[PDB]
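Peer 1: Sharing a structure below in structure tokens format, with a few things to ask.
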Amino acid sequence: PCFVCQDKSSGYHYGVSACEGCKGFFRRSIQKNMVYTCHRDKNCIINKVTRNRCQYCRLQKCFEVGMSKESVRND
Amino acid sequence: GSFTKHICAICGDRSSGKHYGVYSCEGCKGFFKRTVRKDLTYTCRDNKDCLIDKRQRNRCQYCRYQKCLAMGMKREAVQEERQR
DNA sequence: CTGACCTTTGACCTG
DNA sequence: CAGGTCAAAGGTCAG
Ligand SMILES: [Zn+2]
Ligand SMILES: [Zn+2]
Ligand SMILES: [Zn+2]
Ligand SMILES: [Zn+2]
């Protein structure tokens, strides 16, 4: 399962087993240098059914579980 | 592209594609989403078989929603609020 | 309330 | 295993 949200994985992406959503989200976040904010306590639950409720916490978990922004290639 | 893309199955207005399972316009997509999110209940002042087309789609909310469902719209395709 | 207009997601695909 | 695409989810706010 996806290390970030436990949805079905599509293989390794940026260093971890990940679903297509967390893969795409991470890529976009890095490619565009997105900066997010948490409207709650920066401790939001991130699973298959809640991952889109907080981009800040989703990204934060992407890094925590070991996604590597250095595997996002330059333009 | 062509000025013809798709057509709303509920009222006949222009459509860019499917929403909640069915070719629909911005109006009918929005009306369905709001109905589901707020669990609104409507009543028909006539015989529950009002005609739904572009010019009268707002006249009877009951019959507009019932046609959304009858043409195939899926309540469960409406998601939770995001903020993201 | 409606509906025209804007942004993000993720399934699917290639290289 | 990367990055791009685009249908269909999300969203706002004038009228
Ligand atoms: Zn995931
Ligand atoms: Zn959060
Ligand atoms: Zn319509
Ligand atoms: Zn009616």
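Sequential numbering from 1, following the chain as shown.
Using the three backbone atoms N, Cα and C, a Cβ is placed for every residue, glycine included.
Pasting the feature list from Swiss-Prot:
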{"type": "BINDING", "residues": "B:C8, B:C11, B:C25, B:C28", "note": "Zn(2+) 1 binding site"}
{"type": "BINDING", "residues": "B:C44, B:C50, B:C60, B:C63", "note": "Zn(2+) 2 binding site"}
{"type": "MUTAGEN", "residues": "B:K18 to R (Swiss-Prot position 145)", "note": "Abolishes acetylation by EP300, DNA binding and transcriptional activity. Impairs interaction with EP300"}
Peer 1: Roughly how many Å separate the Cα of B:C8 (Zn(2+) 1 binding site) from that of B:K18 (mutagenesis position), to the nearest whole number?
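Peer 2: About 9 Å separates the two Cα atoms.
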Peer 1: Can you tell me how far the Cα of B:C11 (Zn(2+) 1 binding site) sits from the Cα of B:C50 (Zn(2+) 2 binding site), in Å?
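Peer 2: The separation of the Cα atoms works out to 12 Å.
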Peer 1: Taking the centroid of the Cβ atoms of B:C8, B:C11, B:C25, B:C28 as the Zn(2+) 1 site, which other residues of that chain lie with their Cβ within 8 Å of it, listed in sequence order?
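Peer 2: Going along the sequence, the neighbours come out as B:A9, B:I10, B:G12, B:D13, B:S15, B:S24, B:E26, B:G27, B:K29, B:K54, B:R57.
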Peer 1: Can you tell me which binding-site residues out of B:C28, B:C44, B:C50, B:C60, B:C63 are within 10 A of B:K18 (mutagenesis position) by Cα, answering none if there aren't any?
Peer 2: none
Peer 1: What other residues of the same chain, not counting B:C44, B:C50, B:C60, B:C63, have a CB atom within 8 A of the CB centroid of the Zn(2+) 2 site?
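Peer 2: For the Zn(2+) 2 site the neighbour list reads B:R45, B:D46, B:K48, B:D49, B:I52, B:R59, B:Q61, B:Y62, B:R64, B:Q66.
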Peer 1: Counting only residues 6+ away in sequence within the same chain, which have a CB under 8 Å from the CB of B:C50 (Zn(2+) 2 binding site)?
Peer 2: B:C44, B:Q56, B:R59, B:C60, B:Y62, B:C63, B:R64
Peer 1: For B:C28 (Zn(2+) 1 binding site), write down the residues of its own chain that are at least 6 apart in sequence and whose Cβ falls under 8 Å from its Cβ; none is a fine answer.
Peer 2: B:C8, B:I10, B:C11, B:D13, B:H19, B:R57, B:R64, B:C68
Peer 1: Return the members of B:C8, B:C11, B:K18, B:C25, B:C60 (the recorded positions) with CB less than 6 angstroms from at least one atom of ligand 3, or none.
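Peer 2: Only B:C8, B:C11, B:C25 qualify.
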Peer 1: Got a sec? Which of B:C8, B:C11, B:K18, B:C25, B:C44, the recorded positions, have CB under 6 Å of any ligand 4 atom?
Peer 2: B:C44
Peer 1: I'd like to know which of these binding-site residues, B:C11, B:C25, B:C44, B:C60, is least surrounded, judged by other CB atoms within 10 A.
Peer 2: B:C44
